2 protein chains.
Amino acid sequence: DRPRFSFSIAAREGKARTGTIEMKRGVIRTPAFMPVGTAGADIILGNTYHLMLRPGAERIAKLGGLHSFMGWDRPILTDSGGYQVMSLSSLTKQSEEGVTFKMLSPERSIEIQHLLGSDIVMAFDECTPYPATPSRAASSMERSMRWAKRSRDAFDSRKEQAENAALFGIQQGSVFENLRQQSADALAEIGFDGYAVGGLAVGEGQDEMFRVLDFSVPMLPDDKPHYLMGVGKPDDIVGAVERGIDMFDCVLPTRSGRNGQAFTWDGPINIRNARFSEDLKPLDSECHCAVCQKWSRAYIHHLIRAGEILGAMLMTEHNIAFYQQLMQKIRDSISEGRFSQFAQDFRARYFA
Amino acid sequence: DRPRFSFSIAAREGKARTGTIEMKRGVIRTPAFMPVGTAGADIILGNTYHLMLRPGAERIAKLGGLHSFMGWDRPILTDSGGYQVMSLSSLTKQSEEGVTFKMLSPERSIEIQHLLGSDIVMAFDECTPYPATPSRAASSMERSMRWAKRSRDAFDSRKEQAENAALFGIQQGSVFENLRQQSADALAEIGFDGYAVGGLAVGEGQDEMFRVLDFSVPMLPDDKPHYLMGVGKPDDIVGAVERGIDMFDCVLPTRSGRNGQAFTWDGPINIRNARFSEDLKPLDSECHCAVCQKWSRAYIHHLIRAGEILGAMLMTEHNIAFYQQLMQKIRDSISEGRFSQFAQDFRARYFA
Ligand SMILES: Nc1nc2c(CCc3ccccc3)c3nc[nH]c3cc2c(=O)[nH]1
Ligand SMILES: Nc1nc2c(CCc3ccccc3)c3nc[nH]c3cc2c(=O)[nH]1
Ligand SMILES: [Zn+2]
Ligand SMILES: [Zn+2]
């Protein structure tokens, strides 16, 4: 049987790495993109915030857990819920115990993720608002580090979870190198199975994010996976892999798919635009996905313009397939020692 | 090679028949349900009214026709467009030449369907409003019969269409037996490849529709397929097959699928209802579709309640699959001489 958690690096190029995470439910090839399970990927995302509200974490456990519920027997990552409460909820009330909204604490977060049955459990953190002064960023980071220890203990107190899932710590510190170093030191001292770079993809722009990644990723344990949360556009991913990131999630493939935007090797396109009404080429000339095997930009443009659900499904299937082809190309080129050439070739074509 | 059009009846029970329509692009097993191609079926529907407006019939021909456009190389039926103009358009203006809206004529209808490339072409008729007085129903029917002859001639003037497609005449006459007889006589004298019962599914209720079918279907040529337009609910189809109908279309599978209603052997259910929030059974216990193979009512209820497009796609896939399983069961039981028992068993379970 596979171990509970084992990360091995098969090849490197500069700061980039490619390898595998072994877990009881399957293997995850890295760098990995992790799509929302609500729709090939090796791991999908559960929506902790939505699930604790409908139908509730207890109801999901009663239904047999998220794997059974969603019909997905491979690994599932779940976020810890505070980021989502802090962005999509009202009348939020924060304190050292946790957050109240209309009480999510480290312990409750971990228990919710346990009842959901997810394989990769995120520590309960505070995604510090951007921008932030040094003092507020430090205060926030210090509380997240106390909350990280409380998450560690809650996770270790549940035998089924401690023996079958994995726990990731989330680095905070806003854009400040010394706070990122302190956060990294505190996490490493607690000890986690993986480490996420939190508090980015919060409006900072790609230049600032890349700058923060430049000094932040090397503070994490090299021998454990690095998860950049909430990122990102295809060029964000390529640049973040260049900076040592192993795992990604982003709202873009599914949000774009529902709003008429398709990702291609030549950049994104809005398929609703009239220039596609008679374009017989598939969404992308090279894409191996099923949509691109059967249908033209013209027919997908027509479905979406007509309001047919089929169109949004075909766009979403293509976008998710495109992201996985991107990750496959990143892994192959790292493994073959030509990732640097690939990144240059990707950006020249993607931005042309 | 298959012929342009050949209908053969393999077995009968009472007025019910089962058999096949051979056409150059494929075989159609009857009784047949014909789903909207905009999403196994043997024939799909093109939306003449929408397509003549976006992107236009000429643009579809420029793109290679509807088979190429939709990625579907099997038969396609198209309606003649007037029913749709008369129900979904504004500022309609009618005359002996045709209908003007914001000029669809028999000749233009046929040419539009030719440019679309459909395999089964509907005569350009007037679906008489319901209810209607004898005099208005007769006037309307008499114009549709003149229009049927004009459709015949337009169809025969286009060599590629006359040699590769099929043309159906549409009986009108509202609920009046003598007008239905006159309409049937006029169509048979013109001569068509199949005959549709038009002017039903316009609000009359199942009792009245079945009454009209009782005397109307036997006026049509027995040796040609009978197409009841716009029908219907599963119990409508079963009863119409009992009355000699061979072909059906209906908005229900796709409209229901987008609004939370799933058809089952035990009747329809609204999956959004709270009673399904913890129901681990598939949408239907017997259904062989992929959705019912993998997912519970509970998870589909959750997707739809959450607004996820995945849910509406899974409901639609199930509903269309259910209709085709219904038709398969009708064909098998007719062919095995137990359709009467089947209809009784279907209604007892469906309405229980
Ligand atoms: N816990 C946490 N989540 C973040 C997310 C959501 C990632 C997520 C993972 C899995 C499911 C849903 C959401 C961010 N999205 C954009 N920027 C983000 C920052 C953070 C962060 O600092 N902490
Ligand atoms: N031409 C025509 N169409 C009808 C339709 C649409 C069937 C159709 C077929 C293929 C595609 C779209 C629509 C009806 N729908 C409900 N009742 C109906 C009656 C008629 C009718 O009398 N004539
Ligand atoms: Zn594709
Ligand atoms: Zn089903």
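In chain A, numbers come from Swiss-Prot; the residues present are 10-48, 63-125, 134-383, in order.
Cβ from N, Cα, C; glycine included.
DSSP gives A:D102 (active site, proton acceptor) a coil state; it is part of no helix or strand. The Cβ neighbour count for A:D102 (active site, proton acceptor), using a 10 Å radius and every protein chain shown, is 28. Residues annotated as active site, proton acceptor in Swiss-Prot: A:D102.
Feature annotation from Swiss-Prot assigns substrate binding site to A:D102, A:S103, A:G104, A:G105, A:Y106, A:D156, A:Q203, A:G230; the stated evidence is experimental evidence.
One mutagenesis experiment catalogued in Swiss-Prot, A:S103 to A, is accompanied by this note: Strongly reduces activity. Taking all protein chains in view, 29 other C-beta atoms sit within 10 angstroms of the C-beta of A:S103 (mutagenesis position).
The Cβ of A:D156 (mutagenesis position) has 30 other Cβ atoms within 10 Å, all protein chains considered. According to Swiss-Prot, the experimentally introduced change A:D156 to A is described as follows: Abolishes catalytic activity.
According to its DSSP assignment, A:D280 (mutagenesis position) is coil. For the mutagenesis result A:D280 to N, the note given in Swiss-Prot is Abolishes catalytic activity.
Sequence-distant neighbours of A:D280 (mutagenesis position) (same chain, 6+ apart, CB under 8 A from its CB) are A:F42, A:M43, A:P44, A:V45, A:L68, A:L100, A:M260, A:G261, A:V262. Residues or ranges marked as active site, nucleophile by Swiss-Prot on the basis of sequence analysis: A:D280.
In the three-state DSSP scheme, A:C320 (Zn(2+) binding site) is classed as coil. Feature annotation from Swiss-Prot assigns Zn(2+) binding site to A:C318, A:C320, A:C323, A:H349; the stated evidence is experimental evidence.
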Spatial neighbours of A:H349 (Zn(2+) binding site) that are distant in sequence (at least 6 apart) but have CB under 8 A: A:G288, A:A293, A:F294, A:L314, A:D315, A:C318, A:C320, A:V322, A:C323
Residue among the binding-site residues A:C318, A:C320, A:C323 whose Cβ has the most other Cβ atoms within 10 Å: A:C323
Sequence-ordered recorded positions from A:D102, A:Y106, A:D156, A:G230, A:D280, A:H349 with Cβ under 6 Å of an atom of ligand 1: A:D102, A:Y106, A:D156, A:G230, A:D280
Cβ-based neighbourhood (8 Å from the centroid) of the substrate site, residues A:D102, A:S103, A:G104, A:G105, A:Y106, A:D156, A:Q203, A:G230 excluded: A:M109, A:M153, A:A154, A:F155, A:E157, A:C158, A:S175, A:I201, A:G229, A:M260
Conformational class of A:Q203 (substrate binding site) under the three-state DSSP mapping: coil
Cβ within 8 Å of the mean position of the Cβ atoms of A:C318, A:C320, A:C323, A:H349: remaining residues of the chain near Zn(2+): A:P313, A:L314, A:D315, A:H319, A:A321, A:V322, A:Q324, A:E348, A:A352, A:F353
Sequence-distant neighbours of A:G105 (substrate binding site) in its chain (C-beta under 8 A, six or more apart): A:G121, A:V122, A:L135, A:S140, A:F155, A:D156, A:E157, A:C158
Rounded Cα-Cα span from A:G230 (substrate binding site) to A:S103 (mutagenesis position), Å: 14
